[PDB]
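*Asks:* Sending over a structure as structure tokens; questions will come in a sec.
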Amino acid sequence: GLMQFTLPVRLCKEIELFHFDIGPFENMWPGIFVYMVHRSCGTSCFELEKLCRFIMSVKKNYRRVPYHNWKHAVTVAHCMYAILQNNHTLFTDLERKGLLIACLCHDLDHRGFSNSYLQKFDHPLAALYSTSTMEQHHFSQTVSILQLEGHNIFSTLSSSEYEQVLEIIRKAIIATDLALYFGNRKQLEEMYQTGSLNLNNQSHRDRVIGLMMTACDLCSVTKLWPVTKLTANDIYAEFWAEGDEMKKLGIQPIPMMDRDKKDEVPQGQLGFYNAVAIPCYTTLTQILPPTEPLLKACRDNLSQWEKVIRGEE
Ligand SMILES: O=C(N[C@@H]1CCN(c2ccccn2)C1)c1nc(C2CC2)ccc1Nc1cncnc1
Ligand SMILES: [Mg+2]
Ligand SMILES: [Zn+2]
């Protein structure tokens, strides 16, 4: 109860900003995450003995892959923290609780491969879940860690409060399947443009929480350029691994995943910002106007990729 986590001044101040980078020191991330649960939720939401043991089980079930790692888990949890703070009153007490856990858990036990490479490889997880293959695996993995003796952070919730929170988490986690982002955003654009959009409509919140999860999941494009540029290296380390695996199944992989086609990266970043990132954050600022900074940073990084092509860095 009477324990606070207190970060250093620079972190204390930088963490409130959308663009915050959680730094290269693995052994502070668990504390940065608690810091965010207490400031976002209450020093009450969870018992610190339970939360810590949940965090270190979650850390342990991420894998040492180039991008879909523990670092990303917590990066994506901080973007949700930033969204939750600058929209204090739009979100229920349960939703703040669920969504930060959601974010921390959203890529649990990823192996560095797309839902696509699972199906072409005929991995068992592709027989168990026909679509959002990894994302259903990640939710399953979260339900599993919550059920370890001593790990149920949600134990001090009514039967009903409990079922709501695992259902927020479930949908949140499914929504980080980029294949369900496209339809979800078209609907939300249409719903705020035609004015029908209703945040008391539970099914409409669902869509809005889904957008946030794509926004938080993609939040690596919203960072300062050096951060975004060095994160891009890690993201293509996985994509190119996957490409090599595709090639060993005797399948020419898409250019995104072909390490021969490095030359095509800047133009591939271009389409990705235009086709996915700008629309994501555009729609998200339209619906939660204090999220504007993510659109402005994303815009800025687009311009930085425009400069790489023009042959100026
Ligand atoms: O970059 C992404 N996609 C584009 C799509 C065409 N493309 C090409 C195409 C040809 C050659 C080279 N690249 C690359 C991208 N994709 C995803 C999921 C969709 C899997 C998540 C993040 C991404 N970006 C990113 C992440 N973290 C920091 N910075 C950026
Ligand atoms: Mg994922
Ligand atoms: Zn992710």
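Following Swiss-Prot, chain A residues are numbered 724-1036, in order.
Method of determination (from the header): X-ray crystallography, 2.4 Å.
Keep in mind that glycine also has a Cβ here, set from the backbone N, Cα and C atoms.
As listed in Swiss-Prot for this protein:
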type     : residues               : note
ACT_SITE : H791                   : active site, proton donor
BINDING  : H791, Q992             : 3',5'-cyclic GMP binding site
BINDING  : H795, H829, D830, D940 : divalent metal cation 1 binding site
BINDING  : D830                   : divalent metal cation 2 binding site
MUTAGEN  : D830 to N              : Reduces activity 1000-fold
MUTAGEN  : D830 to A              : Loss of activity and of zinc binding
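Describe the structural context of these features.
*Replies:* Taking all protein chains in view, 23 other C-beta atoms sit within 10 angstroms of the C-beta of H791 (active site, proton donor).
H791 (active site, proton donor) carries neither a helix nor a strand DSSP state and counts as coil.
DSSP assigns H829 (divalent metal cation 1 binding site) to coil in the three-state reduction, placing it in neither a helix nor a strand.
Around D830 (mutagenesis position), the same-chain residues at least 6 positions away in sequence with a Cβ under 8 Å from its Cβ are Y785, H791, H795, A796, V799, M857, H861, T899.
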*Asks:* Could you state the whole-number distance in Å separating the C-alpha atoms of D940 (divalent metal cation 1 binding site) and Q992 (3',5'-cyclic GMP binding site)?
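*Replies:* Between the alpha carbons of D940 (divalent metal cation 1 binding site) and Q992 (3',5'-cyclic GMP binding site) there are 16 Å.
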*Asks:* Report the member of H795, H829 (the binding-site residues) whose C-beta atom has the most other C-beta atoms within 10 angstroms.
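*Replies:* Neighbour-count leader: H829.
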*Asks:* What is the interatomic distance between the Cα atoms of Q992 (3',5'-cyclic GMP binding site) and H829 (divalent metal cation 1 binding site), given in whole Å?
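*Replies:* The Cα atom of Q992 (3',5'-cyclic GMP binding site) is 23 Å away from the Cα atom of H829 (divalent metal cation 1 binding site).
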*Asks:* Mind giving me a neighbour count for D940 (divalent metal cation 1 binding site)? Other Cβ atoms within 10 Å of its Cβ, every protein chain shown.
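*Replies:* Counting Cβ neighbours of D940 (divalent metal cation 1 binding site) within 10 Å gives 22.
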